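> Have a look at this one.
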2 protein chains.
Amino acid sequence: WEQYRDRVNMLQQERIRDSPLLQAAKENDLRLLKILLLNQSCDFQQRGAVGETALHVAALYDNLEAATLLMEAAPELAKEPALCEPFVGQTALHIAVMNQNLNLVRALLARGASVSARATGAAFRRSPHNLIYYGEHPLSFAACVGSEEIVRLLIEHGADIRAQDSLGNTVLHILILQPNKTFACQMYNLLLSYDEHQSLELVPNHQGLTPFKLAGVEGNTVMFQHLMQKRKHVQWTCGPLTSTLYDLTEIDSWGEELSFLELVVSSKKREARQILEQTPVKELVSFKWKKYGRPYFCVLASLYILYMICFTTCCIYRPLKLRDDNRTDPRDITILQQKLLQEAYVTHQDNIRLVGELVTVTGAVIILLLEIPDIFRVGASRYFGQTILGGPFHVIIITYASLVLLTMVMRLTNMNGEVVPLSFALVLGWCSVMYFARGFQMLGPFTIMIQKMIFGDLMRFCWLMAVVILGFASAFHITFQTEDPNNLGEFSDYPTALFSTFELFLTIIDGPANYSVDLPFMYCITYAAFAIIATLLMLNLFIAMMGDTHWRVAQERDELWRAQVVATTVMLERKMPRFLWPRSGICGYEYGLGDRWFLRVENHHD
Amino acid sequence: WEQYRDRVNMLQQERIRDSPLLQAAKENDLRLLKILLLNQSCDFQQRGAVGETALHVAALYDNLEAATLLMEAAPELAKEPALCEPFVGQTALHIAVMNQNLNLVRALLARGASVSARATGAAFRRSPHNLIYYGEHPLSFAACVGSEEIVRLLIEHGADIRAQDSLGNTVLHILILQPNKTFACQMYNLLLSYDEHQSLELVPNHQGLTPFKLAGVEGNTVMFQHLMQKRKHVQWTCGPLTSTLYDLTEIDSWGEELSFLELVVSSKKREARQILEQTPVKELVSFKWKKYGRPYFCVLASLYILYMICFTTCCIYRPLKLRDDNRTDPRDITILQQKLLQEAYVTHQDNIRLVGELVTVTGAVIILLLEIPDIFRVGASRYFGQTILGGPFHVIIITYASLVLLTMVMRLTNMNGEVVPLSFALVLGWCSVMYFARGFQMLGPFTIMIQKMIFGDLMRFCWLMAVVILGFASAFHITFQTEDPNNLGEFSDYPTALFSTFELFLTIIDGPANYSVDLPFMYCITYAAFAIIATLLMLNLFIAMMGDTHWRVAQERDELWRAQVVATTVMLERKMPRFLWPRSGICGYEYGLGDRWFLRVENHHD
């Protein structure tokens, strides 16, 4: 894993220093190389621990002259890769081009090594174990290290540009994946300069992503504006303001089932939610949200609110009747029970309840057919994970629909205890209305601040809170086991002691003090300790830390809501029919440009 | 102490100005020195108040010509130290080298004073009274003042480097203790340049610290990185990333009973918790914590949680029986008493309680044998002081174990009132579960946030709060001494008035308002004053004060938890057996480097 690389690197260094040829290639001592290399006793074809040649060692430590002597000693020697597990296809050309040694690449290609060497090594993988992902080809290595002249020399000697390595990446896919994008613009332009006849910008991965879509997924906004310098047309400039015409061929993506915007808004990266703020995308999703996204989202919110008002008033009236058996036990105070299904629906008002039951079952099943293909369309961690797609809202919507269908099963089969899934369904369903709060600037950042504090501060407070409740509830229950439960009914046995200590943590119920009887002194001492620790400190320390993280996380949740309205926009027009959602953008067929469906913006630059 | 130095300095200045020779050496008047010292009536061997020579006075005020004039008049004055209490061995060479007077040191060593002068004076001590700790030798003075050429002159005239003063420090120990580390790197290299055959880097103090260990203790991260430049080996570089090989001979410290990391994490200094974030230490303690520290810490947390669930369960079920005597006193609610040991264990369920009581007794004694050698291993203020080592958690763990054994003594000897050590043991034991919250990023900084508010803001609020409770409880008790206790049972006598005013401070219990009777008006007036002052202002000012403290202290508790996980890691593998904890790092014996047990890192610098 991580110590296997350490072990194989130490074996590599040990096999370098044990061999005289490999250590002499490392040390760049030319005369001792001449002494051991003029004799025929030494073996030119000699492996290291990773299967490396001594030429790989000489290219590893920037030894130009040692590489020239082992090249003139054997001209076949450059055409040999390492053949062990970390470097399955690494050649001396790859090591020579990663170090940006021009004369070594010149002499090594003069000897005639393959430029199409395809290194299927574990170190050259897109993995968290590896520090870089520079490629599996020498041209990908040359572009990712940032050298123009070595790229031109590699194109001059073979090395076709359309070379797809593992995970489907070409060199244009993998220029975007690198950081430090200052020199990557000119490298992208240089590699598009030799692309002269399908184009190279449209080849997909094994994931299926376009380099445009890979720039959208990875959040590389510098490559995104570099791609939109070449996908825009400036219509006119009139003094301080200009009008220009962007192309929505690759952003809107009509014919493709996996659109660009869905791959942007459902990425695992911390960025790519700031690429929605860029000049082609911001105006498009603003027009798409204000023209159609906000009115259909508001009428969907109103329909869901009216449906769950109907479900709530369908919960308020229930088939409840008087208990047939009288109560023979004190402390038992139930007077009504759930009546049977044979006596449930006989009146007109029970028929008005029954049609509301049919409405809420129909609503639950159309929720399930809306959501379960969305569960199966993406990953399960991809659907329930991000708050951008409303993942916690998705799982409570799924839980609410399953609890309503469980209530349907319990009603028809006449099982008692319907109040427990009805109350769970009421809480989770009315908290599912909070999903529709993202469409408003007033309610959206507030709602995701609530969910992000639920994930961050609420759990970390509730662990230590449950620690304090467990300890002080154990003390409160063992202070009154010797005492009368009829004077203080709280802390009578351990579950109500735990619940009572939980309520006195939050200062909800009153402090237990029956002043007409003699309470224990140790209850006063440990209640003073509980009041200093829990009520005085822990609640106010919770307020202090959540304000302290509120002022830090406020900007992040503002831009998170700004990405969330885009995710809400592109969640629609996939589920809704296309006669509700016309194709956004100015159509180019009416003006003779060839059905590319452009979008015009006007900006004031002076 | 501090005014004794003022007194001896004023006596020194008075004895300078009273003597004509000392004042003439101070004033640098050469001619008046020639008339006074050409005559034989004056005394060359003449003391000040601190036993100083007039040559010491001439060296004190950078008087070169006067000092050389007393050299040519009397050459024996250079070989003479001050012999009084603040300067027991200070010579003219020490004063000459602290002022960086090169020609004065040249002339004074040309006359032949000792370079091995060893000043056992109170001013040259590592003490808070003294401003600097420059040494007790002239070469330590030359190193700490930062002059290369006087160091080379002192090596040129005697003055071996291996000279240990009081506290066992050599020169390389004492370069690290100085601030302003810009010039101390080249001074360190210059003093290692003449170290050519045990090495000078390995001589300890009287405390036993290595200079590497002294840099680890003092938090001198500049000297730490300078030392790790010279104990590392760069294995290779390949383009943007390089792999290098640090040595863990002095960091891991196998054979030594006082390890480097324990001396780092258990220091009194505010820094050296930032020296754990350096390049060889961060990867080592991260591998040590993720590979072994987190799983055994999690299973220790689970074992402690299950043990104290067992202890809580043995607390809930107790040998309790009905009272033999009936209640002849109202306000008394005691219905049960704890039964005798002869009748305590006769059922099956009492045997299940008894085996769990044996489990918690053996748990308490293995807590005591784990903790009491850790109390005796370090200082008692060292063990219970820092929150890095979990000192408050250590003292509440000690108190919990002693209370459980006290409960064992009270159970066997049948003393009443077991609810007092059982309730304190339950509260302190379940709050000792918070010690295991430091192993998680979600719970650790929150837990030490709680302890830092307990030490800082809770005590400073509770002093002023207990002042308000005392005053308003005195007012509330003297507003209702003339009134009926049966209508308001609170404020009946003074302890329940104090407790009731304590609860009304925290807004836990309701405001005392019996609306069916005529309450006094002055209770309403002083309750309005109490509600404005305590409930409205003081509680919310406590919220505001810990918010204002939290935004300043959040970064400090982040790095405090980052040091705390290292202290948790190195607390383990000393207590746990070595078959649970293998030796961390890449072993050098398998690769022929001489069992130095290195550690390899790979870093991306470009």
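Heads up, chain B uses Swiss-Prot numbers, so what you see runs 29-225, 230-638.
Positions of Cβ are set from backbone N, Cα and C atoms, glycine also.
Not my notes, these are from Swiss-Prot:
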BINDING   B:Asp542  Ca(2+) binding site
MUTAGEN   B:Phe425 to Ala  Decreased inhibition by the synthetic drug econazole
MUTAGEN   B:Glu535 to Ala  Minor effects on Ca(2+) permeation
MUTAGEN   B:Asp542 to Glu, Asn or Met  Attenuates Ca(2+) permeation and Ca(2+)-dependent current decay
MUTAGEN   B:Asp542 to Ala  Abolishes Ca(2+) permeation and Ca(2+)-dependent current decay; no effect on monovalent cations permeation
MUTAGEN   B:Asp542 to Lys  Abolishes channel activity
MUTAGEN   B:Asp550 to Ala  Minor effects on Ca(2+) permeation
> Across all chains shown, how many C-beta atoms besides its own are within 10 angstroms of the C-beta of B:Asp542 (mutagenesis position)?
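Taking every protein chain into account, the count is 11.
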> Report, in sequence order, every one of the mutagenesis positions (B:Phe425, B:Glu535, B:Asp542, B:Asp550) having a CB within less than 8 angstroms of a CB belonging to chain A; if no such residue exists, report 'none'.
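The mutagenesis positions close to chain A are B:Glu535, B:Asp542.
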> Give me the non-local Cβ neighbours of B:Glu535 (mutagenesis position): same chain, 6+ apart in sequence, Cβ-Cβ under 8 Å, ordered along the sequence.
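Correct list: B:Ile541.
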> Can you grab the distance from B:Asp542 (mutagenesis position) over to B:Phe425 (mutagenesis position)? Cα atoms, rounded to a whole Å.
35
> Reported as an integer number of Å, what is the Cα distance between B:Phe425 (mutagenesis position) and B:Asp550 (mutagenesis position)?
51
> Which secondary structure state does DSSP assign to B:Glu535 (mutagenesis position), in the simple three-class scheme?
helix
> Below 8 Å Cβ to Cβ and six or more residues apart, same chain only. Which residues does that give for B:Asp550 (mutagenesis position)?
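None - B:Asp550 (mutagenesis position) has no non-local Cβ neighbours under 8 Å at 6 or more residues apart.
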> Give the helix, strand or coil assignment DSSP yields for B:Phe425 (mutagenesis position).
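DSSP call for B:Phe425 (mutagenesis position): helix.
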